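A quick write-up on the structure given underneath.
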Protein chains: 2
Amino acid sequence: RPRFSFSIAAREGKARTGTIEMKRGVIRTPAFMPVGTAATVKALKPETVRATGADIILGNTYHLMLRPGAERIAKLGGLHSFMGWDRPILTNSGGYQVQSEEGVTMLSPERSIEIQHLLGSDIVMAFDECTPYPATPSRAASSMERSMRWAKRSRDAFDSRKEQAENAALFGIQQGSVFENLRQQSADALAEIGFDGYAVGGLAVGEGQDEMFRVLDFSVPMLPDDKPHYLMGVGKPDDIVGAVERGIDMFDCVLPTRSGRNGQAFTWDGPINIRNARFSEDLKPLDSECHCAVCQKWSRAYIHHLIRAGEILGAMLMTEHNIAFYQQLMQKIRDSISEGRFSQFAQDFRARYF
Amino acid sequence: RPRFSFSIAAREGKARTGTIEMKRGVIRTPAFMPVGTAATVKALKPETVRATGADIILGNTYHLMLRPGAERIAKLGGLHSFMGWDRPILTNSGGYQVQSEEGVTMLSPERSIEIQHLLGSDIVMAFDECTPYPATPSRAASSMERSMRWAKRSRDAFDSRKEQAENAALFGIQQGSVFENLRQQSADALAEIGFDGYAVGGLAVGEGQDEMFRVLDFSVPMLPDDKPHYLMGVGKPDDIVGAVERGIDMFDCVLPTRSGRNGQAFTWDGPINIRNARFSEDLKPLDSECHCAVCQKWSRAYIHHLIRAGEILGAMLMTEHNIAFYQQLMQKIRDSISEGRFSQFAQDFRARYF
Ligand SMILES: CNc1nc2cc3nc[nH]c(=O)c3cc2[nH]1
Ligand SMILES: CNc1nc2cc3nc[nH]c(=O)c3cc2[nH]1
Ligand SMILES: [Zn+2]
Ligand SMILES: [Zn+2]
């Protein structure tokens, strides 16, 4: 197993399916990464996370930087050991959740990269400035330029550290707001520095699906075709399908977990609010076709009662189902792309989903 | 499999070990019943409850009477089906958590018994009045007398209902506060009416272990030897050991679950507060010898972080460990009684535990 290898097995238009091989395992693309807020995927054991099909999880750096702090986790063996997940982990840089050229008061590109190293990240994100939406062309440019300088410092910091450089991968992040010329300049700078993967940053921050898809339309072709394309913070099932149609390989979102705990369940016929009185005596599973263990064993009526009663098992079951749903979605995307029927899949999906 | 069969395999002094056979399964005695507050054992899937060794759970009636109410659960197939636990369930009568000769305003003996039927209880508790502690002899007597009349009405109500009478068991509850003559009168009345099992009520309500053990000393021999003896609401590991020494066969308590969520873990060397700073970098499992899955896989330091962070996985892991601990305790009790070394076990236990 190499440090990092991305291989594309099949394509359909801009859509791709393939694999990322890393020392800790293989990642099927297009991939959905369950988000791990504070060294845990909320309300699930990692074995359950794995059981639903996840190949990789996202380790949120922000909360851990502060508690228990990255040096203690290092001391204890690294995040993998700590939380009991032995497969790849993608870590964020911490800046999103958190100002000068050096960094953010004190987190700078160098420190973010070190913290991700201390955590034992497999995929390290460059430290950037995610431009607020909307942004004037001037601010978007200044932000993007800074992020590209921070992008270079991230690379150098990553490269300085032998063990990191030899066992982990580094992804760069494109910025530029909604402006084509900036996105292109950003793509060029990132390509020039060179990364194992390229994220599309600055989206999923208030623009609406229509605008997001439009920026993806011109932005994703700007990134090296031969490397994974990661859309940060996205999103709804229909967001994901449309972004794959636009060439995105990787996703993360708190929706399935967080929405799960609030009572929202994803189904092929669209999302439902299990708290709604209409489900009080409904003996059907959350979704008719879902193959997850929750859907094999418990009814809507039971999960309705649990969530309304504030019971922890309610959060557990809703969360397991939602993450399972998302992975089933990703599998459906992968299969349909391999088979050259992804466009039909996307239309069929949106037709039933809405 | 019969409706109810209690068979004693071995004895040591007042201690006994054996089995209760019921249609939904076999129960190893002395038995600990995890408590199911609102159609769930908080933060655990029933398969996990089973995996830790529980043979039977306690279904709390009180919360369900109100929501979702016993008729809806009936409609949905009964509690077993609803929460996914196919093994025996002992239901309380609801009165403890909740005044006239008819009942409590409106829950009476007849209604409690019907509600337990609607839930599909395997072991039905007679509706009583648990005497506050301390009580004057006069009040204790009046309370006990009422409970015995309610005990008779419970039996008749249970017996009126064919399906209940043929598939479920009924336990009576001894009262009498700390007074020998009352306990005896109560034992006699209950024996006279006749039950499948006898609980010792009125304890675990403020008296302190010393007083409780003293009342058990004279009270448990008053109950039919050939039927299970259930100490309601007890308790700490050392409570349980001493009560088995006094002839108790059955226990329930919220301690392992509730204490678990608050950060208290049970160990053979006594209880610990995993929140304590001293466990921040402790890579040992919660307990050195515990065979549960939590202790096989996660460290004290990790569970320390989770509980402090308010994470749901923290409640899940603490709860799984504690219930596992309790079942291991019960297994140790059973084995040592069979082998005629329970007294040594109890001394060894208390020696290390304190
Ligand atoms: C939920 N939407 C969303 N989450 C994001 C996280 C990000 N991190 C780094 N850089 C980003 O541009 C960025 C954009 C994001 N949008
Ligand atoms: C935690 N202590 C405790 N929980 C109890 C529940 C009870 N239910 C019915 N009857 C009782 O006498 C009774 C006594 C109890 N003590
Ligand atoms: Zn499901
Ligand atoms: Zn354990």
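Numbers in chain B come straight from Swiss-Prot, and the residues shown are 11-108, 117-123, 134-382, in order.
Method on record in the header is X-ray crystallography, 2.0 Å.
Every residue, even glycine, has its Cβ placed from backbone N, Cα and C.
Within 10 Å of the C-beta of B:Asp280 (mutagenesis position) we count 25 further C-beta atoms, all protein chains included. Sequence annotations record features per position, and here Swiss-Prot assigns active site, nucleophile to B:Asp280.
In three-state terms derived from DSSP, B:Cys318 (Zn(2+) binding site) belongs to neither a helical nor a strand segment and is classed as coil. Taking the Cβ of B:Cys318 (Zn(2+) binding site) as centre and 10 Å as the limit, one finds 20 other Cβ atoms among all the protein chains shown. Per Swiss-Prot, the feature Zn(2+) binding site maps to B:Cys318, B:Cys320, B:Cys323, B:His349.
Under its mutagenesis annotations, Swiss-Prot gives B:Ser103 to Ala the following note: Strongly reduces activity. In the three-state DSSP assignment, the secondary structure recorded for B:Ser103 (mutagenesis position) is coil. In this view, B:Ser103 (mutagenesis position) is surrounded by 26 other Cβ atoms within 10 Å of its Cβ, with every protein chain counted.
Annotation of the mutagenesis experiment B:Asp156 to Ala in Swiss-Prot: Abolishes catalytic activity. With a cut-off of 8 Å between CB atoms and residues at least 6 apart in sequence, the same chain places B:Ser103, B:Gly105, B:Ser175, B:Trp178, B:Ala179, B:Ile201, B:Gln203, B:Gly229 near B:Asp156 (mutagenesis position), listed in sequence order.
Quoting Swiss-Prot on the mutagenesis of B:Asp280 to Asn: Abolishes catalytic activity.
Long-range Cβ contacts of B:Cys323 (Zn(2+) binding site) within its own chain (separation 6+, distance under 8 Å): B:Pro313, B:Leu314, B:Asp315, B:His349, B:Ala352. Within its own chain, B:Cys320 (Zn(2+) binding site) has B:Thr62, B:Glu348, B:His349, B:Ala352, B:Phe353, B:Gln356 as residues 6 or more apart in sequence whose C-beta sits under 8 angstroms from its own. Here B:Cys318 (Zn(2+) binding site) is positioned 21 angstrom away from B:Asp280 (mutagenesis position), judged by their C-alpha atoms. For the recorded site, B:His349 (Zn(2+) binding site), the DSSP three-state label reads helix. When secondary structure is read from DSSP and collapsed to three states, B:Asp280 (mutagenesis position) falls in the strand class. Selection of the recorded positions B:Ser103, B:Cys318, B:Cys320, B:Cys323, B:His349 by a Cβ distance under 6 Å from ligand 4 yields, in sequence order, B:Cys318, B:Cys320, B:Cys323, B:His349. If you draw a 10 Å sphere around the CB of B:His349 (Zn(2+) binding site), it holds 27 other CB atoms from the protein chains shown. Once the 10 residues left out of the deposited model between B:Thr123 and B:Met134 are set aside, the two flanking Cα atoms are found 4 Å apart. With 8 residues not built between them, B:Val108 and B:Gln117 have C-alpha atoms separated by a whole-number distance of 10 Å.
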